[PDB]
Amino acid sequence: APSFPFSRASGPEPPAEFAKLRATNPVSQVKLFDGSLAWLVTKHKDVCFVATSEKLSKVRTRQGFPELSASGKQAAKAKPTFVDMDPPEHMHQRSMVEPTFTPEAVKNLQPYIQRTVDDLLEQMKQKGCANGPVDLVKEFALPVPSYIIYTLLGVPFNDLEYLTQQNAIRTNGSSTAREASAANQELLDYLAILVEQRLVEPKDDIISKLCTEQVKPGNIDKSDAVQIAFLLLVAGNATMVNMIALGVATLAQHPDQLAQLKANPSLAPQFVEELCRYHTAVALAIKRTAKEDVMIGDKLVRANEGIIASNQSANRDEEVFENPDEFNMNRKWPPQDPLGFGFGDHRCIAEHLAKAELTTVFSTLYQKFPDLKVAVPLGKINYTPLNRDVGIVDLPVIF
Ligand code: HEM
């Protein structure tokens, strides 16, 4: 049994092991950091099964849960939020914050998302690049998702820049454990204050709705509200940043596709669809423990055994997506759902918001800067370490 998680084959590539497993051993055992074994599922159909089976659990206090690191094992000791819950607890808490993320709500949020993107791009243009390239991540990919989620949560305008930087520090690869932790605890402290304030004078934001609708009636306590708000912030921000950066890098790698997008920004939705399939930046979230014996393919997963269903591998499943390793924004989509946002009950709560942010970015970025170019050879892109989910640390650009 090989050690898992695997390392990416290269900066922009997924681990090389998956393709081989899908072809000769779709459901197999892998060895985790603590020496325990877990079942690795690599085929689309099997990943979908794992994501929806009622015989599988997300509760991390169950022995056998596939924690992939020492930190994950310690983090599993805290009171859980809906991300680590099973029915009926799961939807009971998730439904407390779903309103802002529904397809209808996101459609109505479009003008705000567009203004946020327009403002950040204008700021970038005014700063210019007359003295050399600027970091697309720091100047654009980071603030876009950050400002939006912070604003939706309830953070006032003047606090956005500092809070955006602090949240970045908690996941920055250059941060020391001490710094990441400090930033983490600081964001929690700040959210605690916001909850106290919104409890007194509610405004029109997520935190206020949690206070008025859940805390006051006694459905949850203040700390619960803080943790729910915290989850909404840290769950997908870093991923959004990385997806925007990867999108720009990808377009640079395939000139004709960029030419097509520039000539027709209406193709942004399909470009985003392909991006979320090709670059599965959240590939280690579909994990479970078997509550009872369950058969998957030619294997029997016994009660209390862990399972990791790779949506990354599923998105490269040749049986579902023709020429899976080819990035094609004009891809002819099959009836099967690509799995960039998961599947089943737990499917990303912000899938629609995320897609809206990405679509707004890629339908506007090259209209603003038609000559935007990465200022370093593409082969020198600074990607996240290979033993981590795919992403980009910084991206020098000129325009
Ligand atoms: C393009 C960026 C994003 C990608 C690719 C992404 C992908 C995912 C994936 C794969 C999961 C696992 C779903 C499953 O268990 O089947 C997930 C869960 C989740 N994501 Fe995201 N996500 C993104 C953006 C966001 C944003 C913007 C937020 C916050 C506003 C967010 C909040 C969450 C939460 C709260 C969960 C847990 C849902 C649950 O367990 O019920 N995500 N996301």
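Following Swiss-Prot, chain A residues are numbered 5-403, in order.
Placement of Cβ uses the backbone N, Cα and C atoms for every residue, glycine included.
The annotation heme binding site is assigned in Swiss-Prot to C352. Under DSSP, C352 (heme binding site) is assigned to coil, being neither helix nor strand in the three-state scheme. The Cβ neighbour count for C352 (heme binding site), using a 10 Å radius and every protein chain shown, is 19.
In Swiss-Prot, the entry for mutagenesis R64 to E states: Impairs interaction with NADH. The structure shown retains the original residue. For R64 (mutagenesis position), the Cβ neighbour count at a 10 Å cut-off comes to 20, with all displayed protein chains included.
In sequence order, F37 are the residues near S73 (mutagenesis position), counting only same-chain partners six or more apart with C-beta under 8 A. Among the mutagenesis results in Swiss-Prot, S73 to A has the note: Decreases the NADPH-dependent activity. The residue drawn here is the original one.
Listed in Swiss-Prot as a mutagenesis experiment, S75 to A is described as follows: Decreases the NADPH-dependent activity. In three-state terms derived from DSSP, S75 (mutagenesis position) belongs to a helical segment. Sequence-distant neighbours of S75 (mutagenesis position): no residue of the same chain at least 6 apart has a C-beta under 8 Å from its C-beta.
Under its mutagenesis annotations, Swiss-Prot gives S75 to G the following note: Improves the NADPH-dependent activity.
One mutagenesis experiment catalogued in Swiss-Prot, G76 to A, is accompanied by this note: Decreases the NADPH-dependent activity. In the shown protein chains, 16 other C-beta atoms lie within 10 A of the C-beta of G76 (mutagenesis position).
Note: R174 (mutagenesis position) has non-local neighbours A184, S185, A187, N188, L191, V238, i.e. same-chain residues 6+ apart with C-beta under 8 A of its own C-beta. Among the mutagenesis experiments that Swiss-Prot reports, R174 to E is described with the note: Impairs interaction with NADH.
While the structure shown retains the original residue, Swiss-Prot records the mutagenesis experiment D393 to V or L with this note: Impairs catalytic activity. In the three-state DSSP assignment, the secondary structure recorded for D393 (mutagenesis position) is coil.
Residues from the recorded positions list (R64, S75, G76, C352, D393) with a C-beta closer than 6 Å to any atom of ligand 1: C352. Around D393 (mutagenesis position), the C-beta neighbours below 8 angstroms that are at least 6 residues distant in the chain are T243, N246, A285, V286, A287, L288. Rounded to a whole number, the C-alpha distance linking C352 (heme binding site) with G76 (mutagenesis position) is 20 angstrom.
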